[PDB]
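Novice: Before anything else, here's the structure in question.
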Amino acid sequence: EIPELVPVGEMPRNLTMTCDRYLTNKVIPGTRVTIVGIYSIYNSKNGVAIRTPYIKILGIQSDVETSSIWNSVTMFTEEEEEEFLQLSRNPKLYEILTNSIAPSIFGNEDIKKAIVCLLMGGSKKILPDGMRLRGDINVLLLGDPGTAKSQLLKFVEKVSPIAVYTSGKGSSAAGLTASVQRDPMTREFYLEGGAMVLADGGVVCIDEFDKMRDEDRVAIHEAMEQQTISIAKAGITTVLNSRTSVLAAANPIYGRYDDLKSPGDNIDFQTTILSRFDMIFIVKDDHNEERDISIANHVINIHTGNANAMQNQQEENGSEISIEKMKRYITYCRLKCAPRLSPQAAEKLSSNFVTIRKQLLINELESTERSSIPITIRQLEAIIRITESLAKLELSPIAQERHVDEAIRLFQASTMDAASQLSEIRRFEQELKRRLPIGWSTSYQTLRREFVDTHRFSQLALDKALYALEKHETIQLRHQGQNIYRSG
Amino acid sequence: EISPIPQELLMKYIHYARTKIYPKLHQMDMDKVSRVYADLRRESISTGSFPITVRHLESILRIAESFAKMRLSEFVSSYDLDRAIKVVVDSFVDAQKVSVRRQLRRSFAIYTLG
Amino acid sequence: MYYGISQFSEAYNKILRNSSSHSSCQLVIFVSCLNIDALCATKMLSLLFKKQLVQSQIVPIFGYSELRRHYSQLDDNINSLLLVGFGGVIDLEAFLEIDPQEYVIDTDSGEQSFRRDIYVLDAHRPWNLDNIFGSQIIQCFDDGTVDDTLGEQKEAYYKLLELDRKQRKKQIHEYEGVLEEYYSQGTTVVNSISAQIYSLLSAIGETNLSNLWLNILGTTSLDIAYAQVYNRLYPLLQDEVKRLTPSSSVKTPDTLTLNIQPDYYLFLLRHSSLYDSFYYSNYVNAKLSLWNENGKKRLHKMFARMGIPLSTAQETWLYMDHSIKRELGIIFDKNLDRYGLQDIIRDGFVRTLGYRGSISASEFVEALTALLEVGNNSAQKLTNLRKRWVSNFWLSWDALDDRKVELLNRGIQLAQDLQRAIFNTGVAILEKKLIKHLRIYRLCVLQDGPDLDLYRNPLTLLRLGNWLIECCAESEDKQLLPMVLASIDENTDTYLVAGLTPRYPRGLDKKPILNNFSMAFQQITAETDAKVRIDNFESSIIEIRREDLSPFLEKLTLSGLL
Amino acid sequence: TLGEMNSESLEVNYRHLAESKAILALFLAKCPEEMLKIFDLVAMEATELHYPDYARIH
Amino acid sequence: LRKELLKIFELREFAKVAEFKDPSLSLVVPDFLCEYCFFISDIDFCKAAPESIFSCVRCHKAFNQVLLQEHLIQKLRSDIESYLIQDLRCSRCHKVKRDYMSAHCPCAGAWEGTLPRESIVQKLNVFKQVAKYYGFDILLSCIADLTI
Ligand SMILES: Nc1ncnc2c1ncn2[C@@H]1O[C@H](COP(=O)(O)OP(=O)(O)O)[C@@H](O)[C@H]1O
Ligand SMILES: [Zn+2]
Ligand SMILES: [Zn+2]
């Protein structure tokens, strides 16, 4: 039964039902369906006068479920297809899909863009040598409580056509992946699918990913990356396909993410699971008064009911679309468009990848220890999939460079922003506070020739301590970064 | 002499307020609570302070709704907002260390007393 | 006076003599939008002009300034103008700067002719004496109140105009006192535009089932606040239904039938559940006081007494077990007398065709009213908003066609949602007691509430107003008082103020009460410097600024013309 | 309040049968099945005296 | 006391209109000195009385209006020049633009001006208002040629 309509303090009751002739093989497990049928009674082989009830199905209807068992088949009607083509021809459908995700959540615009990229997904490719590459992206929202990450998980589970919502504490290794159970009558083992089998071709959402057990986290690695679960248990060996896009939410190991604390201490995840994730969105609370007053007004408008009026008016405005239309558009974009890349896009993509790897050199130089947030070749495949999803928004078969720079912007906003989180410093600060006075400026070439060519300090100490004085806001930069000015 | 209302009446009163009366925030102020939340986020900048999130504004809204539910009034008044803000401010002040309880009490005294 | 009923046909002939030309368009029908009666009236007129091939331009107008803008840009080729639902109160020569000297052609012999005819189809019984008597160009389709009531004012105006010491003062001041006694009188309606146009169609001979159904809708739409008009016009509709019905039968896809059958005084009975029909009805909540929890307990108790289970009552009327709905008249007769709901029993008109279901007149006019309402720097916002309700009016015109029943079902769903919003805001008003007693009038000001952007519409605020008048009319402990209903618009930042007349309870069976808000609104607008809008065709609809609201109400309660 | 939400259960306090007509309480304690077989008809007649045509509901 | 006083107007304690804003926008010209007593003062054209603006504060000797008009032209063109030479900062990183022409920062924030977009137009609107009030016809002509 529907979880929204369960009675108080009880369990949802499973009821056995039957289909005949062309009503068979119409529903995937996990969908929400309305069924019309007769409520008949049949005698079962298992007290007094107990005859078990069932429902003989006369009719199946489901807007969330489409095309029965999936055959990549176009069953959308012609005027709805023309309306969907009109939506794909819209010049600002990207902002429409961004505003469609979480209308009652202020901020988190890059998270909403990554969610839309997760819902559209990449393109699955097949090579002649059997090389299968991933066509889905996995996004991990790591951050402080009160950032509405779990509400984003719930809204992703609502919008997506195939989606399941799971826990970290309520999970298990045989629960997320497929389990091996025993049939009672035959006494033979059989595989019953888990949460990543019910989400095949769709979205799995994990809440409190930081807390799920260490033996429980690592049964997911082939199901995230290889898109398959290889099970050899109880005399049954098989490789089931699980094409699941993973959306996980987590807090750091410490209670809140601390900017004073090192990023290695906040994350006790292995580097493998962050290599598998594609958007590692680390979110914080900066306590800005404008942001606090804006979120205060927004949540007040949500609680009073005025946000119902604003979203109902803005739907008729045409800048937002509902759950059903966006769900069917996700299904149509996955079933119609699977784009390739232009040759000029590959130069920009490879150049940005070697640029961010060269930046990872600079990130891992001075700390001398390995970063907990790695950028590997799988992250280049991630940016490829982001570009292909950005092409899949507007049914574009060619992923041009305009989509490429937005993909680069999303990756810099998520993963490069996440990865960027003794006597020399104090001696530089004293020498520079005595060297240039309050209200006067110095060129960077003067500091280079007098503090590096003199070998008073290193160049890395200069580059770090200029930023250190910048964030202290007593000495800032002016005139295109070529002047250092003491604000005083 | 130990309680104004009898317990047998009070339990049924709580059950009837829970299952029948659903208050709603319509004619509320909804600007004083914004300044209260902004000031709570500003004074939650201390290292060992009680954390304030968006959930605490929503907590103020449930405490005001529960205070409106206690009177069996389907609409929330501004007095219920004042009492909810007083409870949340008093909890935040009692959570703070005694070096700054006087400063934190004088900082939010304009919202609770008036 | 210029057109009695027996010569409406003659007036139509004059329209043909100015407009029956294939080469050019010469007839423009100005229709008051946001009125069901004018919508049905213009639908019958458009069918009549389509059957005879008269070129036409139907223009919906909201405001008086919108009327002046549309009349100012009219071409000189147009010689026939029809003003539907308005133009009976103001002086059209003083408003549209009409001077007969530049509009006269071939004055030669005491005969006068003009190059433009402006016909008025107005139901507001305050008639301007210059307009109805001293005007040749402005031609009125009078119901017949001029021949019975307005004779003393006719002779007073005629000896006022004819005669341009004690004798002169003694007669002229007496006639001016009679004329100023007829003026400063409240606004009322005793006849519908659809009835007058159907009388014209009876005089011509173009009556059929569709025009009769449109006349039934136009008469039925006045049953909310003008029940004496519907009770007067009901036997003529009964005679016409029994005249144009066929001889008899089996349900077949082509036979449209239109029966006089029991159609109870309920909100959307045949397109909603019985529980939702009793729960959202104005009369049921008016008597049993459904706004508090005791009224809901009494509604559930009478569902127990009627023998209808709440599982069956909340089921859709079309899917309802007919062991409940076949003998529902007997159950209504046996059970509603103890709860005071005897006046639910009412015979109305129910039309069906084919196998697509039956529709009543009341359900159809609430669907049309909902399609008027929510069917789809500040001056640009007002212009766009007026364009939005003109688009709503044309959507409701599209719903009048037989082949567009999907628009009718959309109107049914919109009526259900709008009645839910009206019920929520009505119990919002009643729970916190925003109704204030000011000893001459009752004041209700909406400062904030659920979905307050629906109340920038006039008819939605009138729906809330009729909800309040029905709810307060059955409470005899407070007497009959006029109501001021103000709703705030934050983006426009204006209080839209509606004046509502009280009424007697429906069970009683006299002289109708008048609308005395327009006189006070005009006098306060003249005396004070309030920046207000008088342009609405219903003169009890004004727009005030927020900052000028309380001085306007203080000058209103100081004035004794309420 | 049985008729209010279409309930079918009528609660009877046994102490009320102890205060008045204690022979009925003794007969209910000794032979409960036949006593309830009379009692449901008695309660149905008492309901129909106040809510006529209640048998269509339950 | 303010809470009790705001009850009679039917306003809440913390309303949008109930809070106070300064009704005078500060227009100051820096270091305008008289030639007589050499008192170097900053003249505020909005918050001062008209008697103390056209004359010296201590010497009480009237300035000619022509150099006041010239100094307002200098202040206006100083504000316009400060708008046109302008660093662009990140919306998130708050980092100055080093590479002079690029789409976005490595933090992927947009470029915004260090001066606000509305600050210059409020300054120019207050200049237009003070020119319309005090009758500086040269400054009115400057706004006329600036708009065209
Ligand atoms: N921007 C926002 N808009 C609306 N509600 C918010 C916002 N941020 C936080 N909230 C509220 O605060 C709560 C945050 O919970 P959440 O952070 O999702 O839990 P977790 O820490 O497990 O992810 C939610 O219930 C949500 O209603
Ligand atoms: Zn001087
Ligand atoms: Zn940046």
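To match Swiss-Prot, the residue numbers of chain A are left as they are there, and the shown ones run 260-305, 320-694, 708-774.
Determined by electron microscopy, 3.7 Å, according to the entry header.
Note: Cβ is positioned from N, Cα and C throughout, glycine not excepted.
What Swiss-Prot records for this protein is below:
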BINDING   A:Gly416, A:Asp417, A:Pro418, A:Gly419, A:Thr420, A:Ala421, A:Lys422, A:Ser423  ATP binding site
DOMAIN    A:366-573  domain 'MCM'
MUTAGEN   A:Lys422 to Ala  Loss of MCM2-7 complex helicase activity
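Have a look at these and tell me how they're positioned relative to everything else.
Specialist: The secondary structure of A:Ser423 (ATP binding site), as reduced to three states from DSSP, is helical.
Note: A:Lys422 (mutagenesis position) has non-local neighbours A:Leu414, A:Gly416, A:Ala522, A:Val556, i.e. same-chain residues 6+ apart with C-beta under 8 A of its own C-beta.
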Novice: If you count, for each of the binding-site residues A:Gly416, A:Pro418, the other Cβ atoms lying within 10 Å of its Cβ, which residue has the minimum?
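Specialist: Taking A:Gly416, A:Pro418 as the binding-site residues, the minimal 10 Å Cβ count falls on A:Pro418.
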Novice: Translate the DSSP assignment of A:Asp417 (ATP binding site) into the three-state scheme.
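Specialist: Once the DSSP labels are grouped into three classes, A:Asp417 (ATP binding site) ends up as coil.
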Novice: Over all shown protein chains, what is the count of other CB atoms within 10 A of the CB belonging to A:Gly419 (ATP binding site)?
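Specialist: Taking every protein chain into account, the count is 17.
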Novice: Out of A:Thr420, A:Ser423, give me whichever of these binding-site residues has the highest number of other Cβ atoms within 10 Å.
Specialist: A:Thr420
Novice: Tell me, how many other CB atoms lie within 10 A of the CB of A:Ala421 (ATP binding site), whichever protein chain they belong to?
Specialist: 25
Novice: Let me check the 10 A CB neighbour count of A:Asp417 (ATP binding site). How many other CB atoms are there?
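Specialist: Total other Cβ atoms inside 10 Å, all chains included: 18.
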Novice: Cβ under 8 Å from chain B: which of the recorded positions A:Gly416, A:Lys422, A:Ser423 qualify?
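Specialist: Answer, by Cβ distance to chain B: none.
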